[PDB]
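*Asks:* Got a structure for you, questions after.
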Amino acid sequence: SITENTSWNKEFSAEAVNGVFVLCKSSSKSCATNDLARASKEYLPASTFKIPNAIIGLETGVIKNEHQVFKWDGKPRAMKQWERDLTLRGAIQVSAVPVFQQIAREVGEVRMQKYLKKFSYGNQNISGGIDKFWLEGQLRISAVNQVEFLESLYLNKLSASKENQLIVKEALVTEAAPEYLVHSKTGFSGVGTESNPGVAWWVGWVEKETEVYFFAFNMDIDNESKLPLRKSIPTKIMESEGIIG
Amino acid sequence: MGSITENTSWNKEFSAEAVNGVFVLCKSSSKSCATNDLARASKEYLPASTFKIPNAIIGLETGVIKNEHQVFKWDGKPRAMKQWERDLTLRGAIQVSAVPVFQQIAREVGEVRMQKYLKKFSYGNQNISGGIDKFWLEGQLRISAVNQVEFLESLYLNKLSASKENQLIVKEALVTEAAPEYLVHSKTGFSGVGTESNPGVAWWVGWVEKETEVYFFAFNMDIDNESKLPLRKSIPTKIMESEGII
Ligand code: NA
């Protein structure tokens, strides 16, 4: 059950953002959102796909262990931040595409399809190129599906060892306070094309006292200058709900 | 673990605050440690709350703790700190240093199993005399800063005599700072203000993951007044900041 919450519209209006926030307390049984329709609309996952990709890499042994170092071969990569040896956490934090492209190639299309089916990950469409289906392909997932997937990860209920789920969760910690703990991941497909904007994401969960909140945000984006809104709008809302800050 | 050297240059941060203490910092790649005081780095002190690291692992290994989602229910009876009068997750109990929670865990573990695991973990002087629910607070258990970084390195590598899953559970509970460049796991300790000419001890121990490097650290200091407690984090933080780790 998904319920609409008009109070959050102001945080989108202020910035002229077309997007959706989904927030679920305790579980995905009851989620609130500003837009029922968009909450379930499916978009390219972009970098949010690093989460299942890392779990699958570990499950298949492609990622040998949580202390795996992904070495840089010295060839040019799109960002200087990617031109170095990286740990799993490091590659997730700087969204090092080529590391995850190689993981996906070594996983291969058969195993990748199997695990996305097991994870109920979006439309599970990996066709068109095994190293780019989540970047420019036909794979799509909704904000509602992201919170279901993240809840499963939080509960160690995905079709993967508890160890591997714990390894990926540690790699996703983005804020640690005495009061609460934030696991999150951003994504950005790009600026899109004429009359067809890209998508920007922020998904994760907040552990606070004995409660947990799952969240997923996405928005239309046609200019990189708008990227900070993918964190600030959901942060504003969760602040106004008394969850963080 | 492989070598240790004395670094006089860190004494600056201790003298500035009139602190008698030690910092041990070890770089995992080079298997090399540095400290401001080799003698104090080997002196053994009550672990106090730093003992919540082994105690939680042992609690999980023995099944006394079910998993990271176990909620430690408050029975409603008063507690010294007001922060303890609520339900707590494992991370919550570790983060607020909830003494009664871990006293009950130690009782359920029992002396025989507690002794066995501290032997397996090579944890300090392995003396748990003094009562099963207070040996680490006011009994005879002592551990040095060098021993602390040896133990934390084992945990980081999942090389303690415990399941990898249980070591991972305790590690996630120990995360205290997450930045895009680095991740900090840490734990504080404080035994009390001590007695005339016999101060208590305050601790800060943990590790830092940065780029492909790992830094293990252990800090302790004499403390005779609660107002000095913030120095157990500020002195090591300033040292690690000056080393470029932050
Ligand atoms: Na590249």
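In order, the residues displayed for chain A correspond to 21-265 in Swiss-Prot numbering, which applies throughout.
When the header is checked for method, it gives X-ray crystallography, 1.8 Å.
Cβ atoms are placed via backbone N, Cα and C, with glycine included.
According to Swiss-Prot, the active site, acyl-ester intermediate annotation covers A:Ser67, on the basis of experimental evidence. Among the features that Swiss-Prot reports, beta-lactam binding site is placed at A:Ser115, A:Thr206, A:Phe208, A:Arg250. Recorded in Swiss-Prot as a mutagenesis result, A:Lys70 to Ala carries the remark: Abolishes catalytic activity. Recorded in Swiss-Prot as a mutagenesis result, A:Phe153 to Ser carries the remark: Increases resistance to ceftazidime about 30-fold in P.aeruginosa strains PA01 and PA14; when associated with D-157. Under mutagenesis, Swiss-Prot gives A:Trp154 to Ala, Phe, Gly or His with this note: Drastically reduces catalytic efficiency, between about 50- to 30,000-fold, with respect to different beta-lactams. Decreases thermal stability, despite unaltered overall structure. Reduces or abolishes carboxylation of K-70. Here Swiss-Prot describes A:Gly157 to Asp as a published mutagenesis experiment; the accompanying note says: Increases resistance to ceftazidime about 15-fold in P.aeruginosa strains PA01 and PA14. Increases resistance to ceftazidime about 30-fold in P.aeruginosa strains PA01 and PA14; when associated with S-153.
Describe the structural context of these features.
*Replies:* Around A:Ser67 (active site, acyl-ester intermediate), the C-beta neighbours below 8 angstroms that are at least 6 residues distant in the chain are A:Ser115, A:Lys205, A:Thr206, A:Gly207, A:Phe208, A:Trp221.
Sequence-distant contacts of A:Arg250 (beta-lactam binding site), defined as residues of its own chain at least six apart whose C-beta falls under 8 angstroms from its C-beta, comprise A:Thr206, A:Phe208, A:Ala220, A:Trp221, A:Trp222, A:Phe237, A:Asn238, A:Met239, A:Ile241.
Within the same chain, the residues at least 6 positions away from A:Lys70 (mutagenesis position) whose Cβ sits under 8 Å from its Cβ are A:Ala111, A:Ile112, A:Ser115, A:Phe120, A:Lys205, listed in sequence order.
Of all Cβ atoms in the protein chains displayed, 21 besides its own lie within 10 Å of the Cβ of A:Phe153 (mutagenesis position).
The Cβ neighbour count for A:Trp154 (mutagenesis position), using a 10 Å radius over every protein chain in view, is 28. In the three-state DSSP scheme, A:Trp154 (mutagenesis position) is classed as coil.
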*Asks:* In sequence order, which residues at least six apart in the same chain have a CB under 8 Å from the CB of A:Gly157 (mutagenesis position)?
*Replies:* A:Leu64, A:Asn145, A:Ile146, A:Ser147, A:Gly148, A:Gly149
*Asks:* Between the two most separated Cα atoms in A:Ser115, A:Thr206, A:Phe208, A:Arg250, the residues recorded as binding beta-lactam, what distance in Å do you get?
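*Replies:* Site span for beta-lactam, by Cα atoms: 16 Å.
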